[PDB]
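Down below is the structure, laid out as structure tokens.
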Amino acid sequence: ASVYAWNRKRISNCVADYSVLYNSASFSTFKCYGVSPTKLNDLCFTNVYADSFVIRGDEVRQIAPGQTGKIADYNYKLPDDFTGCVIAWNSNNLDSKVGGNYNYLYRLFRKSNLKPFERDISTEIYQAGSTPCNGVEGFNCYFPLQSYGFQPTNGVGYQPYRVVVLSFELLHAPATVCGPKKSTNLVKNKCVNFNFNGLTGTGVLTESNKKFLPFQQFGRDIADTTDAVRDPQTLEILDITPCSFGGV
Amino acid sequence: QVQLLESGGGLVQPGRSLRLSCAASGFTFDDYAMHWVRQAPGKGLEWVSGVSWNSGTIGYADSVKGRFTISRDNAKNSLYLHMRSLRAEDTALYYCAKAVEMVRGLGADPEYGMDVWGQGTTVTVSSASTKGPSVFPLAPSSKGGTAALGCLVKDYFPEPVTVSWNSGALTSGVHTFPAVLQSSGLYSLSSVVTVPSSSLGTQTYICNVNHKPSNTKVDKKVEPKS
Amino acid sequence: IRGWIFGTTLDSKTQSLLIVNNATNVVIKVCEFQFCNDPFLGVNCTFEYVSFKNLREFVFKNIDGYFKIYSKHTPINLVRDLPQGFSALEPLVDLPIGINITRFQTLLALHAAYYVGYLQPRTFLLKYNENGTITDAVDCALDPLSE
Amino acid sequence: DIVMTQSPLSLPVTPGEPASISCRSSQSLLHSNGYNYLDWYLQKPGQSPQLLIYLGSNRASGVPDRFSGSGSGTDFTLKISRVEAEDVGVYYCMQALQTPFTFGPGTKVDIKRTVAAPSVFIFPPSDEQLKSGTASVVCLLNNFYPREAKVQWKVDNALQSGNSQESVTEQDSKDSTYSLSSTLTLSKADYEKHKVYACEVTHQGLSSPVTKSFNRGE
Ligand SMILES: *[C@@H]1O[C@H](CO)[C@@H](O)[C@H](O)[C@H]1NC(C)=O
Ligand SMILES: *[C@@H]1O[C@H](CO)[C@@H](O)[C@H](O)[C@H]1NC(C)=O
């Protein structure tokens, strides 16, 4: 939809990735101020409000902690407490039809000052006073739901821009929306460090002849020294041997 | 169960703006596309607009594109379509429908194969001053056979004043005339029934015309000029 | 015997735990609604999940909001009472619920014999075989020889 | 808009016999996989509309599968293999790729019967309808089929168009016929100044124009 009908999508249980935004795919803009671009894919976030809609491209440069403008304070407010990032991509063909796409309108001259992250799906008659008009804007109200240029080559003042604003709240119990541990390949017959789902150690780990049970993960000895393990990805059994030492 | 409740229209004088609302259930709102498809009483269905899982609206119909404004209230499962300059082409039963296809219908939102349909609104385009109803009886040709008879309530306002015959005695094979527009703006209907031809000489008929808005019924005389 | 209701108040005020088994489904619910105390026979809602010759053991406990349900089926051919034998007990369900529980009751249907015992914080010794199954055990508080 | 049409618009089809209807759109429906989007739908007065076939050829659920779809691009021909009064009705087709979407006329499909005997009648005004400033007369065909019936008003070699309205009804399936009512309204100032008022309506079975000429209310 357009910005006047902006989509509030509560989204979680996902894989936060910034590669798709710039380098995996060359979307127009990925902008934010407090959270680093590179740290999105390795921190785990509970839930995120996604503001997914289409806005005028002319006021995308209005998108800032302040920088009030047509969109920034009349179509959707972007305050300083921007705990998240905005992902916009140009949609010249997608949101501008040659024959007139009189559907992705914009809420011009909004009724009231935009509330903090207001659900500006409010699509009503622009407020002027206490006059009960007969459905016709009289002398002080325009048509707030006004149409863009709607050309395939929209000017600088009417560019078509798609927007997903991610604002993340990790205050609630985690829904674990993040990439899981970066699982490398497996090493046989080499003294290496290792972390298996919380089990931290260092040794040489090799193929085994022991047989486990479906509920069993670890393996010990007389003195509670970890001796066997199962690969988290797939069913198999690896013995662990300490790296050699001695006297010289 | 499923029952899509759409409303918002009524005694709407043309040249005013409203917000038709459809409430829907039986699914997940912000992941399925609700579509406005109009169908005027006596006219075929026609697509108006739609809104999808990403709120992915598309457009409006032939001469209505732009005056309407489509918005969604995802939480309470509501869909508001703005009404501007509702005329005989812009007024209809604004059915709200759901496409069966799931996410990524392909690129386009699920908008085809929408077999499930709710109850559209009843936007109407006629408003005026009032005056008492009048009726004219109808007798067949001025002659064991077949004939058709009724009593046309004409120059009345508003519709309907229900028509039957002698407490529903002889009304098998019934057909009701819709309303008609005269110069002033007062409707006219009747209820003509396929019966035998005892109309003219041997009977002085009476038909029931029911002024339902005032909770009144009239058993009025029916006979040709003789 | 397929029904279990766990709780404290059991008047749809606090989280009531229901574990029941439909003919083709296994239903587990934690919600707060007083339902029928007797399912029929043929011939709030924070977390839910759906799919004599038999002797079934089920051990129930709960620690730190973690419910533990250990279960083992076995065949028998006897009617008078359980025989004398030894067997292990695998762990089969853990549930992160986080609810206060004080009492329970089984749930049946209408168209005889079931035992309940209680636990204590004891100190045991166990003999793990070569494969990894608990084939024998002993207690340290029964009698001098045992300790 | 989309220039959408259907053919034939109104064909007499006997229930139990196959019936082919078409759709011609204006804006293309081809995604880059060979997708045909112009679904086939049906409209019935009184009940919810029927979706005939979605995606052109995939016989849609919720309706009998007796409809078979074919076509490509914007051309979409559906043949009902064996239509029944349950499948007879108004016909439409919907597309969901490029806005705006404009529909066809709506193919009226009904019951076709062999030639029957028409029951043509007229309703001269009663006693109170003469002086009241309006003397309306209804010319009604009942027990007449086929549905088509051209109507002419003959007064002093003049035709009453615009001053006369027409009202139609549903089908009388007992004899598979209809009812047409040409309703003429005229003020007392000029209605009674002449004598002859001929409703000439042409039933197909009786080819000569059926003329109901009435001097005045009777
Ligand atoms: C992960 O995916 C691979 C694909 O072959 C499969 O072999 C393996 O069993 C899977 N491991 C799981 C589900 O733990
Ligand atoms: C223990 O392991 C061996 C080899 O797997 C096999 O005999 C069987 O699995 C077990 N034998 C017992 C319990 O006697």
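The residues of chain C that appear here are 101-143, 165-172, 186-245, 263-298 by Swiss-Prot count, in order.
From the backbone N, Cα and C atoms, a Cβ is placed for every residue, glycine too.
Looking at Swiss-Prot, you'll find the mutagenesis C:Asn121 to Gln noted as follows: Partial loss of biliverdin affinity. DSSP gives C:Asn121 (mutagenesis position) a strand state.
Under a cutoff of 8 A between CB atoms, and with a sequence separation of 6+ in the same chain, the neighbours of C:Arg190 (mutagenesis position) are C:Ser205, C:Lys206, C:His207, C:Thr208. Among the sequence features in Swiss-Prot, the mutagenesis site C:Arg190 to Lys is noted as follows: Partial loss of biliverdin affinity.
Annotation for C:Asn234 (mutagenesis position): same-chain Cβ neighbours under 8 Å, separated by at least 6 residues, are C:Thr108, C:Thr114. DSSP assigns C:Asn234 (mutagenesis position) to coil in the three-state reduction, placing it in neither a helix nor a strand. Quoting Swiss-Prot on the mutagenesis of C:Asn234 to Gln: Increased resistance to neutralizing antibodies.
Record note (Swiss-Prot), natural variant C:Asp138 to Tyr: In strain: Gamma/P.1. The unchanged residue is displayed. Cβ neighbours of C:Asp138 (variant position) (same chain, under 8 Å, six or more residues apart in sequence): C:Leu241, C:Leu242, C:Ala243, C:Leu244.
Classification of C:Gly142 (variant position) by DSSP places it in coil, neither helical nor stranded. C:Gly142 to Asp appears in Swiss-Prot as a known natural variant, with the remark: In strain: Kappa/B.1.617.1, Omicron/BA.2, Omicron/BA.2.12.1, Omicron/BA.2.75, Omicron/BA.4, Omicron/BA.5, Omicron/BQ.1.1, Omicron/XBB.1.5, Omicron/EG.5.1.
One entry in Swiss-Prot concerns the natural variant C:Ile210 to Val. Its note says: In strain: Omicron/BA.2.75. In sequence order, C:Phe186, C:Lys187, C:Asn188, C:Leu189, C:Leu216, C:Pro217 make up the list of same-chain residues 6 or more apart from C:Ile210 (variant position) whose Cβ falls under 8 Å from its Cβ.
For the natural variant C:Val213 to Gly, Swiss-Prot gives this note: In strain: Omicron/BA.2, Omicron/BA.2.12.1, Omicron/BA.2.75, Omicron/BA.4, Omicron/BA.5, Omicron/BQ.1.1. The structure shown keeps the original residue. The Cβ of C:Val213 (variant position) has 8 neighbouring Cβ atoms from other residues within 10 Å, across all protein chains displayed.
Look at C:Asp215 (variant position): DSSP puts it in coil. For the naturally occurring variant C:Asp215 to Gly, Swiss-Prot gives the following note: In strain: Beta/B.1.351.
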Revision key, fill the gap. Sparsest Cβ environment (other Cβ within 10 Å) among recorded positions C:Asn121, C:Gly142, C:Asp215 belongs to C:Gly142
Review point. Which one is it: of the variant positions C:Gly142, C:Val213, C:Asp215, whose Cα lies the shortest distance from the Cα of C:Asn121 (mutagenesis position)?
Key: C:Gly142
Practice item. Could you state the whole-number distance in Å separating the C-alpha atoms of C:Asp215 (variant position) and C:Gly142 (variant position)? Key: 29
Exercise for review: Give me the Cα-Cα distance between C:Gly142 (variant position) and C:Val213 (variant position), rounded to a whole Å.
Suggested key: 26
